[PDB]
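Here's the structure, in structure tokens; my notes come after.
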Amino acid sequence: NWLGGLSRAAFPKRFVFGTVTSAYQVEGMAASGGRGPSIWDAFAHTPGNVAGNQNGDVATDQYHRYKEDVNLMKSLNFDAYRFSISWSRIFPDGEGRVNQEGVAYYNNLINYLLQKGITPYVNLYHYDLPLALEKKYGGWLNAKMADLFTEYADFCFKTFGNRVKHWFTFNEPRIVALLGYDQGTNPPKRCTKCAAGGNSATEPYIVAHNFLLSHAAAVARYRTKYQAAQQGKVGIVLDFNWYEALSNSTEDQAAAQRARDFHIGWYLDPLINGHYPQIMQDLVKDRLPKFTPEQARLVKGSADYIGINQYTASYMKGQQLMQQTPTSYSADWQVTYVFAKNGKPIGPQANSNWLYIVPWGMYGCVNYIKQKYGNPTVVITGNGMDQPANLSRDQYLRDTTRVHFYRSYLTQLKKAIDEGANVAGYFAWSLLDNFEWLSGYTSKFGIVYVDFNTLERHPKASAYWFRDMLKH
Ligand SMILES: OC[C@H]1O[C@@H](O[C@H]2[C@H](O)[C@@H](O)[C@H](O[C@H]3[C@H](O)[C@@H](O)[C@H](O[C@H]4[C@H](O)[C@@H](O)[C@H](O[C@H]5[C@H](O)[C@@H](O)[C@H](O)O[C@@H]5CO)O[C@@H]4CO)O[C@@H]3CO)O[C@@H]2CO)[C@H](O)[C@@H](O)[C@@H]1O
Ligand SMILES: [Zn+2]
């Protein structure tokens, strides 16, 4: 049967199923409703930065259509919705004056979700730093971000936390560090060779450190000021794609483990264990900032659950570890990526070149966190795949590859849960086709098709698959 034996009965009692969007990717009204610009508004409005010079000015216009979209997710039998608050929609300058119209939008959205029995899971940040903070403070290179983010978080807790009980601070800080400060392809476009300036060997580490310190400061504020009354939880969302040793050689096993540590351990060792991974300390040395004992104690245990965005897997080949002149966070890993073993590709690619369809990577990642980190509460906060541009409406709707994707990946997640992994929920990226960053509207991740000419929603086969799977 097309469900492959999956249903709510196949997952733990009270297991949460949801869909996910982010503010800039779906809201629209980017320069309206009092919203100030983010670093992504400036970036996307610069010719050449995004596919087709597209931007999020309108996106899916969820800002006007949110009741349609909430009705849809309820009709598809989801329990929860992960979305983000745009910092610059609340504080157009990132600090100071509150945009009451922006506050009203999120109140209306939260209230409608609750009215319809959908639990809000709310990210405070999803790549969309207020442009004013980038210009005034230098964004995530500045340790002052911990104060600025904490004050923003405090406002959100105060304003929405009587209703919102499930928060995340950040979304995929690794990707901000990597694309914004190593490769320099995402805002602020910093890197060693970059026009904007930068240093690919140092800045990614500074940025990650400031995300960890800012997360910890915001959670300390929640716990000391809001938790007693509100009795909610705050976590963080981290991307983790799987790394599998190419062979059982000591060298290849070491490489796959180094990759895991530089990818997920970079954040999870501080959050769970109060230190960076040993291998990062050993290889990155003076370029890796040091937590003081007090900071480490603030960071350790500061996530009530770990959000994991899981998409793909790679084979890793090793090499003898060498003394080398530092060049980048990426090069520091001293690994070699491989996408075939014994002449066979690890899996077929979705539209995005990086996204190999490898359902056993889901098991790999979840089992690994279970075994390495004392089985922390994990929520799969994003998982999905994309179709390419230029298909017909009907071609988008007949998304049989995505149906197969969800059935296979969820079977692998179930395998890990059945083996004892402490996974509390699962969220599909994305509810809607949306603005896919550098790919603009040329990458379609939704279980619901969005016609970007008319803005009409049409559920795809995968949406109906979820509806059938999730029926109560
Ligand atoms: O995107 C959908 C949705 O999901 C969330 O976040 C996504 C995010 O949007 C993506 O940008 C991001 O993509 C990264 C991949 O996950 C990751 O595997 C990939 O890793 C690269 C690595 O950075 C690079 O060094 C390496 O290059 C080597 C080549 O492979 C070799 O051929 C060559 O010889 O050597 C070079 C250098 O060693 O390749 C690897 C493998 O691709 O980096 C991607 C960044 O482009 O994934 C996120 C989740 O994983 C997000 O929540 C939503 O907002 C978003 O819309
Ligand atoms: Zn509109």
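Residues 33-504, in that order, are what chain A shows, numbered as in Swiss-Prot.
Placement of Cβ uses the backbone N, Cα and C atoms for every residue, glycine included.
Sequence-distant neighbours of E204 (active site, proton donor): residues of the same chain at least 6 apart with a C-beta under 8 Å from its C-beta are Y159, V269, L270, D271, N341. Annotation note: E204 (active site, proton donor) sits in a coil segment as assigned by DSSP. What Swiss-Prot records for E204 is active site, proton donor, and it gives experimental evidence as the kind of evidence.
Quoted from Swiss-Prot, the note on the mutagenesis of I207 to V is: Increases KM for substrate about 5-fold. Increases kcat/Km values 9 to 24-fold depending on the substrate. The Cβ of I207 (mutagenesis position) has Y159, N218, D271 as same-chain neighbours under 8 Å, each 6 or more residues away in sequence.
Looking at Swiss-Prot, you'll find the mutagenesis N218 to H noted as follows: Decreases KM for substrate about 2-fold. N218 (mutagenesis position) is surrounded by 21 other CB atoms, counting those within 10 A of its CB over all protein chains shown. DSSP classifies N218 (mutagenesis position) as coil under the three-state reduction.
The note that Swiss-Prot attaches to the published mutagenesis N273 to V is: Increases KM for substrate about 5-fold. Secondary structure from DSSP puts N273 (mutagenesis position) in coil. Here the Cβ of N273 (mutagenesis position) has 21 other Cβ atoms within 10 Å, regardless of which shown protein chain they belong to.
Under its mutagenesis annotations, Swiss-Prot gives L470 to R the following note: No effect on KM. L470 (mutagenesis position) counts 14 other C-beta atoms within 10 Å of its own C-beta, drawing on all protein chains shown.
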Among the mutagenesis positions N218, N273, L470, name every one whose Cβ is found under 6 angstroms from ligand 1, counting any of its atoms.
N273
For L470 (mutagenesis position), what is the secondary structure state per DSSP, taken as helix, strand or coil?
helix
How big is the Cα-to-Cα gap, in Å, between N273 (mutagenesis position) and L470 (mutagenesis position)?
20
